[PDB]
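Down below is the structure, laid out as structure tokens.
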Amino acid sequence: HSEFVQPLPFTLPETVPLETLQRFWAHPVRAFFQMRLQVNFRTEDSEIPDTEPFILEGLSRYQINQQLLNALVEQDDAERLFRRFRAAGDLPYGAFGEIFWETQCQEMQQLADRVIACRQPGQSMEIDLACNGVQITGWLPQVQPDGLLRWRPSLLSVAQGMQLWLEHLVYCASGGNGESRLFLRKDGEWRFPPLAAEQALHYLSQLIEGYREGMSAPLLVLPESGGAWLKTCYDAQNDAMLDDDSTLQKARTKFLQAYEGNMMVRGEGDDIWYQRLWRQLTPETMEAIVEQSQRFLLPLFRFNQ
Amino acid sequence: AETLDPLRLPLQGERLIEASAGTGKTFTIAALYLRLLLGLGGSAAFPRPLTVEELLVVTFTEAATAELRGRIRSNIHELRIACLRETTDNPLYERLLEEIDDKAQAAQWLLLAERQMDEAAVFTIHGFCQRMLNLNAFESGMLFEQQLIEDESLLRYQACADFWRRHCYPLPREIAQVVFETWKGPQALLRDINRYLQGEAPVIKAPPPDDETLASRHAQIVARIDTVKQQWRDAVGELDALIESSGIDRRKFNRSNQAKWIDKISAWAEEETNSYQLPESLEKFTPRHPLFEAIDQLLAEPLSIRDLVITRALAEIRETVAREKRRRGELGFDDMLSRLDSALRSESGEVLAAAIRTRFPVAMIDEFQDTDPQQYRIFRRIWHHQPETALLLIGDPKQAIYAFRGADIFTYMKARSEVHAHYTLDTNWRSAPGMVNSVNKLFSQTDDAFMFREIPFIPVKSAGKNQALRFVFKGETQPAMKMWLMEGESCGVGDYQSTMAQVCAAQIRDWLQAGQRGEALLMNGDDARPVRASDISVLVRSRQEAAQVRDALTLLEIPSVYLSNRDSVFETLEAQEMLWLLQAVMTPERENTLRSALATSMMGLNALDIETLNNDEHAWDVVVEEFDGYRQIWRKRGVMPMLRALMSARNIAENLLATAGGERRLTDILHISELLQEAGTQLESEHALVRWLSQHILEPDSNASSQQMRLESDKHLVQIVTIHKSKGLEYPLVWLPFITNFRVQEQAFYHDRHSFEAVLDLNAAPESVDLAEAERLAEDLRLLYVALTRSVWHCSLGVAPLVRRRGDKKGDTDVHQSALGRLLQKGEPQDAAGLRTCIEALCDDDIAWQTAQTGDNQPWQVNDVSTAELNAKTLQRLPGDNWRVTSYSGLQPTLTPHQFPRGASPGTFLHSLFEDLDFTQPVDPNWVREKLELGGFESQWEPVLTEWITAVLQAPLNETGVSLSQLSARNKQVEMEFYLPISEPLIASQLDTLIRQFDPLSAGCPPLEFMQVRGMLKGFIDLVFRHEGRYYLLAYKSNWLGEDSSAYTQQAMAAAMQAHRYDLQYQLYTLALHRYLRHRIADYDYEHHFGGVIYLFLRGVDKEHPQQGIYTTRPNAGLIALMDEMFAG
DNA sequence: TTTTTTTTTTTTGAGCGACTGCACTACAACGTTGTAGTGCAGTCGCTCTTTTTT
């Protein structure tokens, strides 16, 4: 069996939308599979459970938290949404659904006290950019004069930081002097300061080069494990990467922790897109992923504050 | 204790045999079986010799029972040969032959034992319980037929969900808050009580009363909190205790924390500042008021609702599970033990035990360490002190490692306290004497090394034939036990595991690199053997550390297998690839599923191949055409022909065998294919098997057939095996990297030291935690004894100063909390230097130590060899000609008979009505009504049906006018079945021209096409009847859908005969009748005896038209002779 | 009683226990100040077996 990675001919088109870049930098291996060769591994949907939901975990809990955060960002009645979710049966019966709604309302109110502390009314604006002879057309929703404001009921992850960094690059390139902020759970915050037009266009050209590199060859840029390796190796005080053996062992420990998780958290390596390329994580491909993450994910932790 | 001789053991009463590790236990069972069969021993013998169906042997594992049955059969055959020859080559067989005086009767008894070996009573525990429940079902109360279920977790989860519905739903907020703080849902409660729901229900120490509910306990704890709140509100505003140096002056602020705490009693959790108001803690840092003592009495026991909910769950869920299995009629594995214990618990069932004493008046129970208390209660109910019945408990208390499954060593200690005699096996026949001396040196450092009084350790003796076993290295003779002490003061868990896995992989590659050059050898006397990869085995305890060993060993180019891998084949990526392939076969029109299935690792294509397949439309057309051919094979031939054609046309099996690491993937693909073919025969639809495969992917449940198998047997691999899966096996070289890793038991479930009963303490008392940790440490010591005694030549140990405590440098290490350090440090806490001195203190010729070296030079050397040329034989000709035994069908107003429903089933119903009815007697209307009731038709059709039947019977069907009523019972013969032979290949062109030469109805009717049929032809003639010395044939055709008027004349009937091709059937009927009348009647003429063939169309018979409905035909009497000559040869 | 379409994923650990820094008073050395002991808060390691019965 020959290797799946092969140099393919690919010509970069004139008009590349922002949605294509967002779908690329959300998952680069999936974007190499389902868009270049159009191979999307469609797994079958989950079967109907045999009993009523006694607890809330997974996609249903995330959707409940998302609707509760979208309701509390406008200071709406949480009790009406409680009756709406209880009338659909998505909540546990009786008092346990009330306890779940109370602790989720406490957590979403704690998040909303940080979200609407610096919230201004902003409208969606248009994006028309010309970078390296490539046209980027798109729309940015809820653009406030303070900058970019996004909120999601999730954990501190590198993929959301990459998405916020891409939105900040596509926002600062056409006017828009201001910071970009994203508020996650457990006091997690992604912040990017405003930059000049030259640095924003240079980093946007770097992301465009990464996009045109990911369509020819599978761009082995792991967001979570590569970001963990980088933030173990990066030093924000001196703006330089350490090269001692202790940091090189702790970064390998963080990479093995984020790639293959424990028996309670699904790791990044347990995915249908990564098992097709390699069956076992070789150290050569590990060093390749490390080099690609050092090449691409470095302005994520360089401009983080 | 005493030594055990198999020819001097008294088989009276109860005896307890303690067979040590490596001893000939399976040989001793066969020796006692031969002793019970032949009746040997003299004064210590049985009072009468017993047969094969009276000797009961009980062993837990079914494969162990099969192996023991085969070994006992081989021993019976060998003793029969040695008794017929009066000589043998074995000393125990020599003493067995010397004990008997007669030889012919003993040889005849051994021959009868060999012939009755199929009916041997060597069963398992659950099998013996099921056989006794089905045999004596009256005294026990068991159904005759029941359905055993393999998995009981679904009904258990359903009963737990029912308990959570009927107990946790009507609770108010102040109770449901505490219930949510204890468990999130019923899944956490089931995960807590799943070790107690199965097996014997334990006795809860200090249970709640039966009338106390959750609300009463909640109100009691609320009143207990409110009393302390009242006593704090009354005694507030004063301070009389002396201020100490440890006591800071901010305690009044803590009193402010107690000032805001008393608002409502809706909460359940008190403040931590009450811990500052304890009289036992303030004195150590003068308490005179009893408010501090009331606070200390409040904090003496934890305020928890958990114990009452656990008690109600253990009272409700087991009862609901038993009620559901009694409603469905199902049974379980432990349910057989519970049913036999409840049958022996009754008063009449004791007599049933006497029936068991009538059934087998002996018992030899193997593996008595794996004995549930229900099993020992049954065996004490049957075979306690009754005469003429013997009980032989053959076991080992040092091997009881199945406490997680339901076994218990306190039951063995109760059994040892109950019985009087004890016997032990001194000689060990497995390992080298160096390893035996190492085991007897390590486990005899202190007294009672297994920490229990009823489990004594004795020094075993090595074998005389195996005293020359030496594992020799390149340098010199390697010692038996080599404790690789990892150097350092204090280390973690993952770092210690990684370093010892690297040291073990380095030792494996050093033994394999020097073993392939003739340096490291296994020497028995002067005989030598090189160490292959199958000799070295790593003994682990968990799956995560097994994967750690496999990852640390595959880095140095060393392949390794996991024998204890119980993972399902449906949870791998290959099952998802097979699901995608089946979805692409079932739906090849949509290109998305086919593109997702072609890019899998099973096909093995590059991205350039997928890109050129997406670009070229003709190659995708070829792929869609061959997948449609695969779908046609899958709909016609099944699962495995389609999978074999896919693996042969794409040649993916050769590509997976050429790829390194793809042989395991190919064996998993073959096992998934075998399971899909096994499940595809039980399903009719094609999408149902795909839904079953997707369900079994979504269901990770482990069955005995759906587990992963061994990938290869020819290539030697390093066999990683758990300690429980290594019981009773044998390995030359054993590496134990994680024998110092220990885990502390948190739950309080112990056994009492006096009553020997399972006591579950739901409250967090420290005495119950210590008594459970003592049993956990005894289980770890038993696991250590099991893992140490499996090596033959050399065992290696990984020792390190492991600290489970979170403090890095506390001055003491936790190796005394493990099993190895309790024997090394003699049960005393020491340091890393103390551990090193305790290791270096016990240094002999067999026991040595070395430091753990981290270092790698080279992975391995492949040393491959060329493969010889091989070919496959090819069949020269066809396997068989077209031989098939076929029939004629294989070669091809408001109520009226016209309004009858036309179908195959009403046609067969009318055929059965014309078959069963007598032609002489008049038709009775109530009989027609009874036949319509039996058939299921409408009752309104009956009075028209009987007059239509009589109108058919009154109409004559002959050239002279002979009706059916004139035929007697001896003249008629209904449904004559004939077989007609033909030895020539039946050519349709040579037959149709011969038919058309004489038959006038073959003017039209273009000829049918059929293959060359050589063999037999079946046929079922409806009626044959004689009249005035002339034979006649009658057949029934009753479909007749297209006619309702009187248009069924002779021309329309001839057109129907030409269309449905009944001419060939009638010609074969004339040939069969001609051959029958030629064979039966002597001096037979075809023109004299045969009269013609009548076809009776039932819906065409009218009262006014005698010719309509009947069709009489006579052959030309020359076609029959030529057809007989053609069919004969 | 006829008939229309549609290709976008998302989420997921937290309690137990230690390390370290800052504050806070008690008490002895030189009215005031340095040293010691304890409490609270931010930050971080760790860790969650084994199996077979008709």
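Using Swiss-Prot numbers, chain B covers 5-289, 304-910, 938-1174, in order.
Heads up, header says this was done by electron microscopy, 3.9 Å.
Each residue, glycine too, has its Cβ placed from N, Cα and C.
Marked as ATP binding site by Swiss-Prot: B:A23, B:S24, B:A25, B:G26, B:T27, B:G28, B:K29, B:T30, B:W447. Of all the Cβ atoms in the protein chains shown, 20 others lie within 10 Å of the Cβ of B:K29 (mutagenesis position).
DSSP gives B:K29 (mutagenesis position) a helix state. One entry in Swiss-Prot concerns the mutagenesis experiment B:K29 to Q. Its note says: Subunit loses ATPase and 3'-5' helicase activity, holoenzyme has 3-5 fold less helicase activity, 20-fold less processivity.
Residues or ranges marked as domain 'UvrD-like helicase C-terminal' in Swiss-Prot (evidence: sequence analysis): B:480-746.
Annotation of the published mutagenesis B:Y803 to H in Swiss-Prot: Large decrease in recombination, loss of Chi hotspot activity, decreased RecB helicase rate, retains nuclease activity but not Chi-sequence specificity, does not load RecA; the original residue is retained in the structure shown. Other Cβ atoms within 10 Å of the Cβ of B:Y803 (mutagenesis position), summed over all protein chains shown, number 24.
If you take the C-beta of B:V804 (mutagenesis position) and look for same-chain residues 6 or more apart in sequence within under 8 angstroms, you find B:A25, B:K416, B:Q417, B:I419, B:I741, B:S744, B:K745. Annotation of the published mutagenesis B:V804 to E in Swiss-Prot: Large decrease in recombination, loss of Chi hotspot activity, decreased RecB helicase rate, retains nuclease activity but not Chi-sequence specificity, does not load RecA; the original residue is retained in the structure shown.
Under its mutagenesis annotations, Swiss-Prot gives B:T807 to I the following note: In recB-2109; absence of nuclease modification at Chi sites. The Cβ neighbour count for B:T807 (mutagenesis position), using a 10 Å radius and every protein chain shown, is 24.
Same-chain residues at least 6 positions away in sequence with a Cβ under 8 Å from that of B:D1067 (mutagenesis position) are, in sequence order, B:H956, B:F959, B:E960, B:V1019, B:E1020, B:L1079, B:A1080, B:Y1081. Quoted from Swiss-Prot, the note on the mutagenesis of B:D1067 to A is: Subunit loses nuclease activity.
Report note: the ATP site is defined by B:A23, B:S24, B:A25, B:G26, B:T27, B:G28, B:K29, B:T30, B:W447, and the residues of the same chain whose CB lies within 8 Å of the CB centroid of those residues, excluding them, are B:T32, B:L443, B:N446, B:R448. Annotation for B:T27 (ATP binding site): same-chain Cβ neighbours under 8 Å, separated by at least 6 residues, are B:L443, B:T445, B:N446, B:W447, B:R448, B:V478. Taking a C-beta cut-off of under 8 Å and a sequence gap of six or more, B:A23 (ATP binding site) has these contacts in its own chain: B:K29, B:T32, B:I412, B:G413, B:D414, B:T442, B:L443. Annotation note: B:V804 (mutagenesis position) sits in a helical segment as assigned by DSSP.
Looking at B:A25, B:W447, the binding-site residues in this record, the fewest other C-beta atoms within 10 angstroms of the C-beta turn up around B:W447. Secondary structure at B:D1067 (mutagenesis position), taken from DSSP and collapsed to helix, strand or coil, is strand. The binding residues for ATP are recorded as B:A23, B:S24, B:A25, B:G26, B:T27, B:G28, B:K29, B:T30, B:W447; their greatest pairwise CA distance is 12 Å.
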